[PDB]
Structure formats: structure tokens, C-alpha cells
Amino acid sequence: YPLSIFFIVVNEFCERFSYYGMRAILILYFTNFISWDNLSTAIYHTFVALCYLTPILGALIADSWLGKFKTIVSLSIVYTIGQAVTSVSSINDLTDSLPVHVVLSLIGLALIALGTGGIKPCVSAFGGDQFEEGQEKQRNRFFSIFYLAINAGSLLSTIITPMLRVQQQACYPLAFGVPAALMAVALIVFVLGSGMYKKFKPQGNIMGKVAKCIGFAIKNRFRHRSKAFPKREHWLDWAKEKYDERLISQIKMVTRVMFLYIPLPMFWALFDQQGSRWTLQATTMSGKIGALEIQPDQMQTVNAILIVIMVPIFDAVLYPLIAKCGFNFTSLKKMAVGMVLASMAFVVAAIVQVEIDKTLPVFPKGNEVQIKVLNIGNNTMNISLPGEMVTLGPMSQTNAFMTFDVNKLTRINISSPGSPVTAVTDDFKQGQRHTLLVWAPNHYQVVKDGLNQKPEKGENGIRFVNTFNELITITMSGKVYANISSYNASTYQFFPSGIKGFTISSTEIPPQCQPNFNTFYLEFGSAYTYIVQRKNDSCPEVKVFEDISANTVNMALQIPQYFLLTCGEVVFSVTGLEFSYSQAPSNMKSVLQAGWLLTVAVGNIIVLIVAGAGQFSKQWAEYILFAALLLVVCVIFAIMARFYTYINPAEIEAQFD
């Protein structure tokens, strides 16, 4: 048997790597039409439907018309041809009949749409078929190894993909060639193993027979409106009138198994919510391990890193250990446990989020308006605010922003010891942090900050304030602040972590002065304001003040929730697909796998429909999103599964004819 399984494993590995490393370049290239076209949105939304519908259109072809082997071969051939046509056409579109080549490229995309889906159920069913005579242990081993191989391909695509771009903007030839070459290699290596495989062909158009039988049965059931109309069994009482009992039993088994999958799409949609939330939580969790400098958005790879190790470990040790203590640990129990663990992952996440909430600042809401005062003069200033008065020495700042309401922010007065009083005439906008600058009794400035949230991706924001008489221009690590007027401040520009250097340029500064300066270690999530001041010899000098404190909590704290989520995903998915194959009848192994994939498709549709989030508070959002939905789904699924859906040994039940 191993000779018949190694080829399948390598083919799956290569195909998955190709698809994952191909999708990103696909979207990058199709962005040409997305922008060139809101007409493009309609096309995309109907196109994704083809990708979500191809699985059934492949399974139906495989089981009834051509068989699994022929379907795999043909679908792989067309998929490779699609990649090849996309690769060749993309060259003309970027070098140069342009609409013709664009149409050929779109036809290639459509062809790939078929291939991406046509292989998923058929290959799994073909792999499962190879085991016989009570080798269920080896079958489970194979299924676990197959699931591991899929994630290994995904991880390799994730790690390799970044190297590709702009390695040669016209690097598309390699981009669309390498996946095609790898898919061709996979197809050839799979085909060369034909001699050892085991294959079957259908007796006929089973799907058409099933459709006709179902129609006749439901019509007959709707007959006899006043003669034993209540069913003894929904189809045994009526379909039996004309059709063979074997087909009746097969459809009965398929319907019975499929009944269990009704709740699963909701679970999938709920589970998918973590992707766009935990990354942001990482953004606000930019604390760093002392050893290395992982970026906030790189945490997502931990899922694959954990799965590719968890999958072997369970089958290797855990299940034998659970069996030794005699727990009789069956499939339905495994799936329920997996979903429960998935639920617990989110409660751990909620605990971490509420722990984080301690050290974040508070930003204005609604009509609230916030102000920070910064004295940049040579002397002390006294400033009167609504219901408060503050004294600031030279080159000094208020520790934190003062919060007021737009209606109540009516009077502001500035004065210095023995100096005249100046009233503020500027206007403050609601929901915006404002910086107030004072350097003299009758000289001040109001600056809109713009920053009302933690910087995206944990980057550090920097801005400069000019105190020189003439304009100044600042360049720092590939970015430039140009033409800053006297006693004015520029907008924030975001930079990644690490130390950075910058140069100061201005006509007022004599050329012989020191041009360059360096900043301290910026860490993550922080924002700082720099003030440039004139020395005795006209040289510039730099001083720093803080605006938002650097982030505190270490980023390693996300590991527990990710570990729980990965365990729940594995122990659920592997057992789910194994059970799906196990209970399917002989004539329809592929259809039920296609139904399993449709289960994920429907969850994807549900998550897309719900779309943007609107929960009032993150702590409650992370909390309910399991405590009120996931456990309810789990209890519903357990109640449904309580009715002996596992009673059927599909392999031998049909022997009674």
C-alpha cells in the first residue's frame, strides 16, 4: 500500500504549494482589471461563487461519469493549462491586440476556477479507497498525514512567496511559471504510479437515478393525502413502490449522514472571525521578546507552525494513551471536544484583552475634545483653562491630554509673569487631539494632531516642530519632511521599530554645522515630538518629548489561545473528514466529501454576509462571540448526534442486497 500512497502525498503537497503561492500573484495581476473596470465588485462576488461551487461540479463528474482517476487527471491537466495560459498572456499585457490577450488571461482565470475545486473531494476519496480488509488504523494514519501535508504546503507557500516579488515589477514570468512547472511535475509523478493504484468505475449515471427516485418518492408521498399519509419512514413508504431497495438504502445512508452537517457552517463562520481580530490585538500587543524582533503581523504564521507539529503528535501518542485507559473515544466525541476547545480559545483571548486594556490611553469620543499644552519659550508661562490653571516652565509639557467638551471649551487665556494676557481665537474640532504651543505672552499656535488611535501595525510616529526663523526640511530613513514654517508642526509619519537617523537642512543653518542626528530605540506603538532649536553658533539642536507611551505587554502571551485554537481545528477537521469518508456508501464516496467542503463554503458565505463588526466593546465582543454562539452550536450538534448516526457500517450493510 505505501507505494500507492506516497505518490498521492507528494502530488497533494506540490499542488497545494502551487495554489497557495499562486493566489497572491493572481490577485495582484487581476487588480489591473479591478481598478481598470464599482462594476468590478459585482464580477468578483459572482466569480467567488464559481470557486465555491466547483467542488460539487467536480465530485458529480467524478463519481458518475468518468470515475475518480480520470477526473483527477483531466482536472489537473486543465488546471495546469490555465496556469500556462495565464503565464503566457500576462507577458503581452505588460509588454504591449491587448484586449484579446486580456480575454485569454481571463479565460485562464476561469479555467483555474474549475481546477482549484475539482481536485479536493476526488483525491481524498481516491486516497481513502486504497485500504481494505479492516485496515482502519492505516486509513486514519493516511488521513492524518494528508491533512498534515496540506498545511505543510501552505506553510512553504507562505514562507517562499515574499521572495518572489520584484526579484527579477516585471517578475511575472517566473511568478506564473514556477507554479505551472511544479504542478506539471506533480501530475507526472502521480501518473507514473498508475500500476499500483486501485480504481473503480460507476455502474451508470447514479445521480440521475437518485434524482428520479427522489422525485417519484416525494410525488407518491404527496399522493394518498387521506390514506396512511403520515410517514413510517420518509422515503421507505413511497420510494419502495418502484425502485430497487439497494438504491433506497444508499440514499437513506447519505441523507442520514448529511443531516448532521446542518449546524457546522455556523461554527465555521464563527471560528473564522479570529483572523481579522487577533492580528489587530497583536498590533496593540507589540511588546517584544528579548531574543528576536518579530513584527506584529507575523504572528499568524504561528498557526501553521503549531499545526504541522500538533497533527503528528496526537496520532502518535495521544490517541493510544486515551485508548489504554479505556475511554472508548469515538469520532463524535472527538468533534465535540474540538469545538469545546475552540470555544475556550476565545475566552483565553478575552482574558488577555481585558488584561491589555489597563495600559491603553483614552481617546476623545463624540463631542469630547482633548488638548495638550507644550511650552517652547525661554521663560515660564501661565495658562488659564476652563476650571483649571497650569504653569509650565521652559521646554516643558503637560503630562497627559486634558479632556473637555466642545460646548464647554469657550475660554482660554495665556499669560506670563508680568506679561499681558492673550485670549485664544482658534477653533477646536470634536473628537480630535489638539496640541497648543506657547513661547511668548502674545505668540501661540494651535496644531491638529490627527492621531486618534494606536499606530497601525505597531509602527512609531514622529513629527517635528520648527523654531527657526526660516524654513527647515528634514529627511529620515527614506522619508522627508519638507518646508516646515517657523513655529509650526508637520504631520506624523510612521516608521518601523529600531534606531533611525536623520539630517537637518535649511538655508539659515550655515553649511559647516553638523547635518546629521540619530534617534533612540523607538520600540513599538510609540509616538514622539521633536523640537529643533538654535544653538549659539546657529547649529541646530534636538530635543524629544513623548505623546503616546510605548506598549507594555509582551507579545508571547498570544501563544496559549493560538495553541488551543489549533488543537480544536485539528482534532475537529481530521476526524470530521475521516468520519465523512467512513460512513459514505460505496457508490457515492465523493459526493459526501463535496458536501463536507460545501460546509466550509457556506460558513465563508455567512462570514462574508455579516461583514463588518459593530460590537460596542472589545472585551464583550471576544466574550459573547464564543460564550453565546459556539457553545450553543456545540450543544445543538451533540443533541443531533445523540441519535446513533454512527450505527451504519456502510461497507457491509449492502451485502444483504
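By Swiss-Prot numbering, chain A shows 12-48, 50-108, 117-188, 195-683, in order.
This entry, so its header tells us, was determined using electron microscopy, 3.9 Å.
Cβ coordinates come from backbone N, Cα and C, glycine included.
Taking a C-beta cut-off of under 8 angstroms and a sequence separation of 6 or more, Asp573 (mutagenesis position) has the following same-chain neighbours: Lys398, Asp475, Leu477, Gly487, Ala553, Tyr554, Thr555. What Swiss-Prot notes for the published mutagenesis of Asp573 to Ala is this: Does not affect peptide transporter activity.
In the three-state DSSP scheme, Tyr588 (mutagenesis position) is classed as helix. For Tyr588 (mutagenesis position), the same-chain residues lying six or more positions away in sequence with a CB closer than 8 A to its CB are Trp304, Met325, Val328, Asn329, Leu332, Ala371. The note that Swiss-Prot attaches to the published mutagenesis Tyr588 to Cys is: Reduced peptide transporter activity.
Listed in sequence order, the residues of the same chain lying 6 or more apart from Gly594 (mutagenesis position) and placing their CB within less than 8 Å of its CB are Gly364, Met365, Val366, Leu367, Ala368, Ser369, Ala371. Quoted from Swiss-Prot, the note attached to the mutagenesis of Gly594 to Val states: Abolished peptide transporter activity.
Annotation of the published mutagenesis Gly594 to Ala in Swiss-Prot: Does not affect peptide transporter activity; the original residue is retained in the structure shown. Under the three-state DSSP scheme, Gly594 (mutagenesis position) falls in the helix class.
According to Swiss-Prot, the mutagenesis experiment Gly594 to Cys carries this note: Nearly abolished peptide transporter activity.
Within the same chain, the residues at least 6 positions away from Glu595 (mutagenesis position) whose Cβ sits under 8 Å from its Cβ are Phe297, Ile333, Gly364, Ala368, listed in sequence order. A mutagenesis experiment is reported in Swiss-Prot for this position, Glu595 to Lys or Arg, and the note states: Abolished peptide transporter activity.
Mutagenesis annotation in Swiss-Prot: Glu595 to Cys, described as Nearly abolished peptide transporter activity; the structure shown retains the original residue.
Looking at Swiss-Prot, you'll find the mutagenesis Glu595 to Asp noted as follows: Does not affect peptide transporter activity.
Missing residues between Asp108 and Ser117: 8. Distance between their CA atoms: 8 Å. The model of this deposited entry stops at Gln188 and resumes at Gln195, leaving 6 residues out; those two Cα positions are 8 Å apart.
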